[PDB]
Amino acid sequence: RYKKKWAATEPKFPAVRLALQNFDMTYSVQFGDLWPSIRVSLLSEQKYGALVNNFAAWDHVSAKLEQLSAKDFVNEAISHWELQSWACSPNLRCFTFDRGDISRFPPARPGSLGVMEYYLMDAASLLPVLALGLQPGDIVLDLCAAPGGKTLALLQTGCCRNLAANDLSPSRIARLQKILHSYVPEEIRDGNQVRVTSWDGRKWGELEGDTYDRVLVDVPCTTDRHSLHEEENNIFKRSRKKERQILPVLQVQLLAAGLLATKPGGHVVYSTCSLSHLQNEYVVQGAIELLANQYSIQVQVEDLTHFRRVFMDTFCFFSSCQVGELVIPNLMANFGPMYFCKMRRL
Amino acid sequence: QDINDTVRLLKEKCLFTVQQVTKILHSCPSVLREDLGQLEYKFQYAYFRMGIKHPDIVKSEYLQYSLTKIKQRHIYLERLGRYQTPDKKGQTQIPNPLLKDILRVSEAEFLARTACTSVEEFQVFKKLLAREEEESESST
Amino acid sequence: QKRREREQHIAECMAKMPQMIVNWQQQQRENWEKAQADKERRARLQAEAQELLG
Amino acid sequence: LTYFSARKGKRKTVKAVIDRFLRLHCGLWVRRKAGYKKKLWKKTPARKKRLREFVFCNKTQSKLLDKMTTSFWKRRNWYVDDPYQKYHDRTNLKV
Amino acid sequence: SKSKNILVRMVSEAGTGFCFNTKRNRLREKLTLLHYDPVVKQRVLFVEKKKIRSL
RNA sequence: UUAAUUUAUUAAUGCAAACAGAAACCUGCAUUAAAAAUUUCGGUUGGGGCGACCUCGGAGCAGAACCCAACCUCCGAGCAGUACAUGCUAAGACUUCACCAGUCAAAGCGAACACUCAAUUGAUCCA
RNA sequence: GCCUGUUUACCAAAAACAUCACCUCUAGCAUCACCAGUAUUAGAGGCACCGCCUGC
RNA sequence: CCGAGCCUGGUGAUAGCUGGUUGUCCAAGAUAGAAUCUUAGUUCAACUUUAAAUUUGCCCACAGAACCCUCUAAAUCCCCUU
Ligand SMILES: C[S@@+](CC[C@H](N)C(=O)[O-])C[C@H]1O[C@@H](n2cnc3c(N)ncnc32)[C@H](O)[C@@H]1O
Ligand SMILES: [K+]
Ligand SMILES: [K+]
Ligand SMILES: [Mg+2]
Ligand SMILES: [Mg+2]
Ligand SMILES: [Mg+2]
Ligand SMILES: [Mg+2]
Ligand SMILES: [Mg+2]
Ligand SMILES: [Mg+2]
Ligand SMILES: [Mg+2]
Ligand SMILES: [Mg+2]
Ligand SMILES: [Mg+2]
Ligand SMILES: [Mg+2]
Ligand SMILES: [Mg+2]
């Protein structure tokens, strides 16, 4: 029989407050004096970048955005490659506002083709797609692709002949299908070019070995932006405490499976929307040791310092990261938080 | 009766001591001109969200300052984590900065002594906060 | 009077109705035609990108 | 149901039955379909077709409604131009 | 549960008073359909007039 | 008591009324509080907790017509898209073990030359 | 627990309550209470005499 | 017999709860469920009873009832004869 007369009961905290307390302890030591600056940006609403849909009237949309003083940071960054001196995924146009500007883009309006003119997404989430260095004729595998923040960006490039978008949750997958349907014309999705499935990412390490040249792996993680604001399906509630404990374990397993899926000589980018170093660098180091000990697979992590300097103008970067690149949010540049690490298989 | 409602609101709704009310009116004459609703909202902001008791409000000249500047400075400090709202028992994790430091000192000094942030960052927050305040009024 | 006015109003609207249908049908084709031209223009702009590659 | 009124000592009629149901003199009770005006935009034309139909209550429901109404509602009426006049009597019915 | 589509009411242009409700996307121009009008027993143009609700 | 429902009552203001020439008392209608009044405490599961669960659908148990349970063993659904005759009518049947609901449907009229989807849903009153 | 004193008549006489002392709060005044009184007064409370104590 | 005195009245308050429910004899007569602020209850169905009408009922010969699926199961459903 249950006992309902406990002497002391733990006070009920909101899931937002629960997430805030855990982040406050962990991230204060990790970031030091930058945590108060980061914390305000996390609590403030993030800036939304307008990703131009190439399938629609991209040139006309670009002219429309220029009227709202929007500036294509991607086009500016491309010209910066030679200025500083794999390159990056081409055919991406995302317009944002100036540093410290709070203006919000109007909601997207379907064009004459019947597809949305542009997609609103975090500008920090576009970097892993750019860091992926996509090239035409490649076969791209995306794990946890739903709801399609990075999935849509791959199709805008037009460099992927075959795509494998897999997310474990069918509800997220259903959102991905609608986003692709509304934006990407049916002709591309008509064939086997875009394959949307709902299975465990751990299976991809065995079912499809060395099939894909470019693999983008965004494992699930404690989303700092969503946890501090959303009250639904928060990972920090008591019922989901078990999932948070086993969360780093899944991050190591899903990343390792994706590394097995890629062909030797291919590129794999590990992406995570969190500031916790125990889930950003340790997971990356965990997968590297896991492959060598169990499957004897060696990978090399590329240097993103060259990539860091190009987007320093429009993004804030943390210069105390062992392997990956971490983009921390700021009041002037609200994009983030985003962590992306690029490793190639040899 | 306009004066009658103001002092009665302070003595009954705000529960200020009669001795404290005399010191408030002498120090801050803007209370009479201020609307009752905004005055009550200004007081309860310090008592509940900030955690300020009755004696501290009178001594620190809280009521004289504008409501908007209080919202901008308090929320930014709260979001910075420098200011912690007192719990049920009244204890705080980190001791809060002095109330006179937040309000009496100028904006440039306010950022340097407590916020420790660049001037440009605070300017963006005010515009962001005003949008949230504007949305809050419309939603209600 | 009410029945006759409604009947006359129905007859008057139906008098212009075949012309309205043709105009509406014509506009629907034109709107698709303008988008189809944009689709070709998109290929022309993408042909410029192929020129840059070569 | 009030089996014996406090001022006349006679059985009463539940007005909920009278408003919602129609009784034919043959004994059948004719009712409407629950939900024929609710959320018609999400219902197929075939579904809406049978929602706007008048249906007969079964034996158990009909016996229930005969106890909740008095004999004034079971009498034979001769309304002029009655839409349901032809349905007040059964034809070619056996057993 | 964002309201992607809305429920709108189409009014016949023939003046017969016949109207029917259809579902359309929110971010779209007002519809102008060619639906059958039982009053005149032929297909007539319809035009959106007033939004009923959000779906 | 920051449960729900109320200000009759009390007190303080406002207006109307009523007056003087300004005011008060009284009365009516309001707004604030005060002090009270009425009523309730959903089930399911869980001895060492800081909850999960409640409706709908598929697979195993339930091996072959149907049906068949958990603390069960697993995955979901609270949509979207294309139509715009997704019009009007009508034999005969199915039916989630009742009912309420739900499903299929020849022919006919009218047009062309019973939409996809396992679930994707909410009765009456009332507005 | 300052002390004398008080309480569960009929299972608890106590460390509980009260208590001088101290503190806080409210009130500028007549004709049944407070009071035939008037801020050294009256009422509503907390603590339980007395004595001692820093940082800034 | 004071967490709200006693008495009278409303009052034969109400209780899905407990207890009780009086002569003889004979006959028929048991375990699918659904909904429910519902699982100590009730309603409907199933089952059971009486009366009445009518004609098939039960048992069951072949034939017949799915594939992805060999626990290739025991056996059902349907079913003329009898
Ligand atoms: C933080 S979201 C990333 C969304 C997307 N990658 C983007 O950046 O736009 C992580 C997603 O991974 C999915 N996921 C969780 N566990 C998974 C698993 N075991 N295998 C595959 N996907 C999983 C979840 O549905 C979740 O929506
Ligand atoms: K005694
Ligand atoms: K009961
Ligand atoms: Mg009553
Ligand atoms: Mg049935
Ligand atoms: Mg003593
Ligand atoms: Mg002594
Ligand atoms: Mg005793
Ligand atoms: Mg004793
Ligand atoms: Mg004591
Ligand atoms: Mg007694
Ligand atoms: Mg009784
Ligand atoms: Mg017997
Ligand atoms: Mg109920």
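Here chain A follows Swiss-Prot for its numbers: 26-110, 123-383, in order, are the residues you see.
Cβ coordinates come from backbone N, Cα and C, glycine included.
One entry in Swiss-Prot concerns the mutagenesis experiment A:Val65 to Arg. Its note says: Disrupts complex with MTERFD2; when associated with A-136, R-139 and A-141. Residue density at A:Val65 (mutagenesis position): 26 other Cβ atoms are found within 10 A of its Cβ, drawing on all protein chains shown.
In sequence order, A:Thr351, A:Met369, A:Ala370 make up the list of same-chain residues 6 or more apart from A:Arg136 (mutagenesis position) whose Cβ falls under 8 Å from its Cβ. According to Swiss-Prot, the mutagenesis experiment A:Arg136 to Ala carries the annotation: Disrupts complex with MTERFD2; when associated with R-65, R-139 and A-141.
The annotation that Swiss-Prot gives for the mutagenesis experiment A:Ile139 to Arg reads: Disrupts complex with MTERFD2; when associated with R-65, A-136, and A-141. Around A:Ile139 (mutagenesis position), the C-beta neighbours below 8 angstroms that are at least 6 residues distant in the chain are A:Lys72. Secondary structure from DSSP puts A:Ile139 (mutagenesis position) in coil.
The 10 Å shell around the Cβ of A:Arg141 (mutagenesis position) contains 14 further Cβ atoms across the protein chains shown. What Swiss-Prot says about the mutagenesis result for A:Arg141 to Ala is this: Disrupts complex with MTERFD2; when associated with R-65, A-136 and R-139.
Residues or ranges marked as S-adenosyl-L-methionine binding site by Swiss-Prot: A:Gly185, A:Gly186, A:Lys187, A:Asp204, A:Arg209, A:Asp237, A:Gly238, A:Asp255. A sphere of 10 angstroms centred on the C-beta of A:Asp255 (S-adenosyl-L-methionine binding site) encloses 25 other C-beta atoms.
If you take the C-beta of A:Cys258 (mutagenesis position) and look for same-chain residues 6 or more apart in sequence within under 8 angstroms, you find A:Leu284, A:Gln288, A:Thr309, A:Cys310, A:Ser311, A:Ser313, A:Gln316. Swiss-Prot lists A:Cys258 to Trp among its mutagenesis entries, and the accompanying note reads: Abolished methyltransferase activity; when associated with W-310.
One entry in Swiss-Prot concerns the mutagenesis experiment A:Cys310 to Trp. Its note says: Abolished methyltransferase activity; when associated with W-258. Cβ neighbours within 10 Å of A:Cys310 (mutagenesis position), excluding its own Cβ and spanning all shown chains: 24. Secondary structure at A:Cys310 (mutagenesis position), taken from DSSP and collapsed to helix, strand or coil, is coil.
Under the heading active site, nucleophile, Swiss-Prot lists A:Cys310, citing experimental evidence as support.
In the three-state DSSP reading, A:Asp255 (S-adenosyl-L-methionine binding site) counts as strand. Of all the Cβ atoms in the protein chains shown, 21 others lie within 10 Å of the Cβ of A:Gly186 (S-adenosyl-L-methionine binding site). Within the same chain, residues at least 6 positions away in sequence whose Cβ sits under 8 Å from that of A:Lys187 (S-adenosyl-L-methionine binding site) are A:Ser162, A:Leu163, A:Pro165, A:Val166, A:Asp179, A:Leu253, A:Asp255, A:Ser308. Nearest to A:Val65 (mutagenesis position) in space, judged by Cα atoms and limited to the binding-site residues A:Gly185, A:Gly186, A:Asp204, A:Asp237, A:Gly238, is A:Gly186. When the alpha carbons of A:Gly185 (S-adenosyl-L-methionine binding site) and A:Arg141 (mutagenesis position) are compared, the span between them is 21 angstrom.
Taking the binding-site residues A:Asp204, A:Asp237 in turn, the residue surrounded by the fewest other Cβ atoms inside 10 Å of its Cβ turns out to be A:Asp237. Around A:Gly238 (S-adenosyl-L-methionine binding site), the same-chain residues at least 6 positions away in sequence with a Cβ under 8 Å from its Cβ are A:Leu180, A:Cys181, A:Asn203, A:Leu205, A:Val254, A:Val256, A:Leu291, A:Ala294, A:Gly295. Using a 10 Å radius centred on the Cβ of A:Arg209 (S-adenosyl-L-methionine binding site) and all shown protein chains, the other Cβ atoms total 16.
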